[PDB]
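Quick notes on the structure that follows.
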Amino acid sequence: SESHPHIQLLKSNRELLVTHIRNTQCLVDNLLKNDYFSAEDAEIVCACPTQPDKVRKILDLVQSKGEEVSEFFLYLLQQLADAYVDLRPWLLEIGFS
C-alpha cells in the first residue's frame, strides 16, 4: 500500500527491540503456528550466530512480510510481555536471584 504504521514502529525502535527482547523461540514458534513464518524463515533465524542477531533477523523478516505480520508481531510482544510479568514480584521475594 502506502501507509505502514506497524512496520515503521518496528523500524524506528530496532535497537531498543534487539536489546530488550531476550527470548526468540516463543516468537518464532508463534510466527510459525500462525503461518506467518515458513520452515525456511525459521531456519534462516537459527543460522544467526547470536541472539541479538536472531532478533535483528526476525525483525527484518517481519517487516518485509508486511503490515499484517508486523501488526501481529506487535500484539504478540504485548501478549508475551503480559504472560509472565506478574510473577516478577514473587520470584524476587522468594529470593530467587
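We number chain A the way Swiss-Prot does; in order, the residues shown are 14-110.
If you check the header, you will see the structure was determined by X-ray crystallography, 2.2 Å.
Quick reminder: no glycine exception, Cβ is built from N, Cα and C everywhere.
Residues annotated as domain 'CARD' in Swiss-Prot: 15-105.
Taking Cβ-Cβ distances under 8 Å and a sequence gap of 6 or more within the same chain, the neighbours of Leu44 (mutagenesis position) are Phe50, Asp54, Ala55, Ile71, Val75, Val82, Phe85, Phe86, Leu89. Annotation note: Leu44 (mutagenesis position) sits in a helical segment as assigned by DSSP. Quoted from Swiss-Prot, the note on the mutagenesis of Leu44 to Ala is: Abolishes activation of NF-kappa-B. No effect on interaction with RIPK2.
Listed in sequence order, there are no same-chain residues at least 6 apart in sequence whose CB falls under 8 Å from the CB of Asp48 (mutagenesis position). Annotation of the mutagenesis experiment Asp48 to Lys in Swiss-Prot: Abolishes activation of NF-kappa-B. No effect on interaction with RIPK2.
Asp54 to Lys appears in Swiss-Prot as a published mutagenesis result, with the remark: Abolishes activation of NF-kappa-B. Abolishes interaction with RIPK2.
Here the residue is the original one, but Swiss-Prot notes a mutagenesis experiment at this spot, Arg69 to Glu: Abolishes activation of NF-kappa-B. Abolished interaction with ubiquitin and RIPK2. A 10 Å cutoff on Cβ-Cβ distances gives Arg69 (mutagenesis position) a total of 17 other Cβ atoms nearby, all chains included.
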